[PDB]
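Worksheet: one structure, shown below.
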Amino acid sequence: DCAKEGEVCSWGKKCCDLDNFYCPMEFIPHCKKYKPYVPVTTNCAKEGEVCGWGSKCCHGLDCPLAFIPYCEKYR
Amino acid sequence: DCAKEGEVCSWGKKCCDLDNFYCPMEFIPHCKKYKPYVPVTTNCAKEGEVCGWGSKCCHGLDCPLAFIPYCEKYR
Amino acid sequence: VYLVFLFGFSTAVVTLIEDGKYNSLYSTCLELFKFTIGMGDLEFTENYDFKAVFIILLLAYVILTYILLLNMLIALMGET
Amino acid sequence: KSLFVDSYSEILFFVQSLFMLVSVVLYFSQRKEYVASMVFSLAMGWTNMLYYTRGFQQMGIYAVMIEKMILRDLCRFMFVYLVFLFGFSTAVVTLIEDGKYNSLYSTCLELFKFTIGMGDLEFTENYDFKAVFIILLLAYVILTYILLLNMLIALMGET
Amino acid sequence: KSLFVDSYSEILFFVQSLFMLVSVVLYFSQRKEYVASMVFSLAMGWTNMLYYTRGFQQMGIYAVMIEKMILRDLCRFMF
Ligand SMILES: CCCCCCCCCCCCC(=O)O[C@@H](COC(=O)CCC)COP(=O)(O)O[C@H]1[C@H](O)[C@@H](O)[C@@H](O)[C@@H](O)[C@@H]1O
Ligand SMILES: CCCCCCCCCCCCC(=O)O[C@@H](COC(=O)CCC)COP(=O)(O)O[C@H]1[C@H](O)[C@@H](O)[C@@H](O)[C@@H](O)[C@@H]1O
Ligand SMILES: CCCCCCCCCCC(=O)O[C@H](COC(=O)CCCCC)COP(=O)(O)OCCN
Ligand SMILES: CCCCCCCCCCC(=O)O[C@H](COC(=O)CCCCC)COP(=O)(O)OCCN
Ligand SMILES: CCCCCCCCCCC(=O)O[C@H](COC(=O)CCCCC)COP(=O)(O)OCCN
Ligand SMILES: CCCCCCCCCCC(=O)O[C@H](COC(=O)CCCCC)COP(=O)(O)OCCN
Ligand code: NA
């Protein structure tokens, strides 16, 4: 049998319906449901603004690897 | 700028048409053409026969990890 | 001494290849630092223009860095 | 003879200058390879800075220890290590004639990666002589770590 | 007992020759496994070159140290 939502997993039982549920890494994990992929809303860093230091880049942008990185478009 | 087939690559020039050619790992590599994926012909190990000791499994089978493995169907 | 070696080889690598994860000193410094902690990358899958010169630089860097670590370990035995 | 056992810094600075001159010659000859020489003069240019560790006592003693370690023990280690590496590389190329072990250079690099903890023991490919390859790789790894251990211990008797 | 605790090199060279002869026998018996035997002989053929470190004092002492480290302490670790 399987562990249902809210039941303890990995101590003899795995979670069922893995397309919707997962067993976290918590030493007494309980089966939890996935969340929808909500795109990045406001309060993000726009193109040309500093990222990494308290603000992440918006949905269409990426933050390079630098001491003071700035958001830039994908590719 | 680019190297053609039979020309020296990686010493200042990359080879063009990388969908059909590649630069080997030879310390003075010359650009070479890819080869077609010919399936496994006879002189292969069939299901239930010993693989690894001088004969590979035929294209429809896989060789497990063991001291004396035997060919088996894919998972 | 370690930082001297790291900066020297980082500048050489960035000059030789100025693109694809080696376009800045910060990224190249981190990538070379990874070799010191056993997390390196010697796959050489990218099609660089100066491959087989990049390989020689990386091998020399790794050998010198491990010589330095060995020398440190030996020198610290003179206190016991 | 004295250059072989003394006055190394003059040789290293001279080699740096030679690389610079070759870079100039290639630059004015309409070649792209002048970069390849230039970086070799650049990297050496930084390591030669350790020459100036003399004039400070602690760094001078440290640099002298580095020099003598390299010139005494690492040579004896590297001779034996290279013999073992070449032998097993030839064995592996002979056993497996294709698929990342089709050349001696590639096999030498792949076996060298084990010495620095970046090896590959997945055994995913469908080789003809699998399960003989595994024995060779295990033996190579064990012997290489014996050699490294012996080097480390040999450097403790000198302290 | 003196066969094994002394004169290891004779045993190693003899085992190399045994691998070569088994390779020949498999070769003329129409078997593909001879390659396996051959490669083992080849591998031993290189490591046995360490025998010639005698006649040079520093390399000879280094090789003696390797010998005793293998034959004394590693066998306790591996168990
Ligand atoms: C990209 C690839 C880079 C490779 C570079 C490799 C590390 C460079 C390190 C540079 C350090 C410069 C230096 O300081 O050179 C070192 C040499 O280090 C080496 O072993 C280099 C191996 C070749 C000391 O040599 P020194 O000129 O001091 O000669 C000593 C006499 O002065 C003294 O009177 C005594 O007679 C004594 O016996 C002599 O030794
Ligand atoms: C594919 C897989 C390969 C496996 C290869 C494994 C390592 C090869 C190492 C090759 C070294 C060859 C050699 O030269 O062998 C060495 C011994 O190292 C070993 O073999 C270790 C085997 C464990 C010298 O042994 P030796 O014949 O000199 O006998 C000594 C006397 O002479 C002396 O007077 C004393 O009585 C002393 O106690 C004796 O020992
Ligand atoms: C040197 C090698 C060690 C590497 C791994 C160390 C991990 C330690 C975990 C610390 C911790 O903080 O562990 C907490 C308690 O768990 C335990 O560990 C119990 C034992 C505690 C006794 C030490 C959190 O676990 P939890 O309460 O189940 O989380 C659910 C709530 N969401
Ligand atoms: C011990 C192991 C170390 C591993 C990592 C070392 C990284 C060093 C960075 C070198 C560098 O050269 O880093 C540049 C200089 O800045 C600094 O980092 C200052 C701090 C220097 C003091 C160390 C990065 O500056 P940047 O503005 O982000 O460059 C983007 C261009 N617009
Ligand atoms: C230090 C590095 C070790 C890494 C490799 C680990 C080897 C242990 C194998 C244990 C075993 O139990 O391996 C079995 C015995 O073989 C031998 O190994 C013979 C030598 C035994 C003397 C050591 C093989 O059985 P099998 O092929 O899986 O049988 C199919 C049915 N399943
Ligand atoms: C310590 C670091 C260990 C890892 C790397 C070791 C690689 C060594 C190569 C061994 C070899 O056997 O590589 C040969 C050439 O190696 C040389 O560069 C010779 C220079 C003289 C010094 C050896 C193969 O010759 P090739 O022309 O490259 O083959 C292509 C023709 N099809
Ligand atoms: Na590692």
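Chain C uses Swiss-Prot numbers throughout; the residues present, in order, are 583-603, 627-685.
Method reported for this entry: electron microscopy, 3.1 Å.
Cβ coordinates come from backbone N, Cα and C, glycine included.
What Swiss-Prot annotates here:
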BINDING   C:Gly643  Na(+) 2 binding site
BINDING   C:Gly643  Na(+) 1 binding site
BINDING   C:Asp646  Ca(2+) binding site
MUTAGEN   C:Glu636 to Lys  Abolishes channel activity. Restored channel activity; when associated with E-639
MUTAGEN   C:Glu636 to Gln  Slight modification of pore attributes
MUTAGEN   C:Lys639 to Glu  Restored channel activity; when associated with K-636
MUTAGEN   C:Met644 to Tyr  Slightly modifies channel permeability
MUTAGEN   C:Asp646 to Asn  Strongly reduces the affinity for pore blocker ruthenium red and lowered channel permeability for Mg(2+)
MUTAGEN   C:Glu648 to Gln  Minor modification of pore attributes
MUTAGEN   C:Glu651 to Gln  Minor modification of pore attributes
Neighbourhood of C:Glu651 (mutagenesis position), C-beta criterion under 8 angstroms, separation at least six: C:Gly602
Spatial neighbours of C:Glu636 (mutagenesis position), counting only the recorded positions C:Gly643, C:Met644, C:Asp646, C:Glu648 and Cα distances within 10 Å: C:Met644, C:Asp646
Residues among the recorded positions C:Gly643, C:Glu648, C:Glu651 that border ligand 7 - Cβ under 6 angstroms, in sequence order: C:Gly643
For C:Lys639 (mutagenesis position), nearby residues of its own chain (Cβ under 8 Å, 6 or more apart in sequence): C:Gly645, C:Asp646
Near-D candidates in C:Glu636, C:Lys639, C:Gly643, C:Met644, C:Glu648, the recorded positions, by Cβ under 8 Å: C:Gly643
Secondary structure of C:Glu648 (mutagenesis position) (DSSP, helix/strand/coil): coil
Protein Cβ atoms within 10 Å of C:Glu636 (mutagenesis position), excluding its own: 18
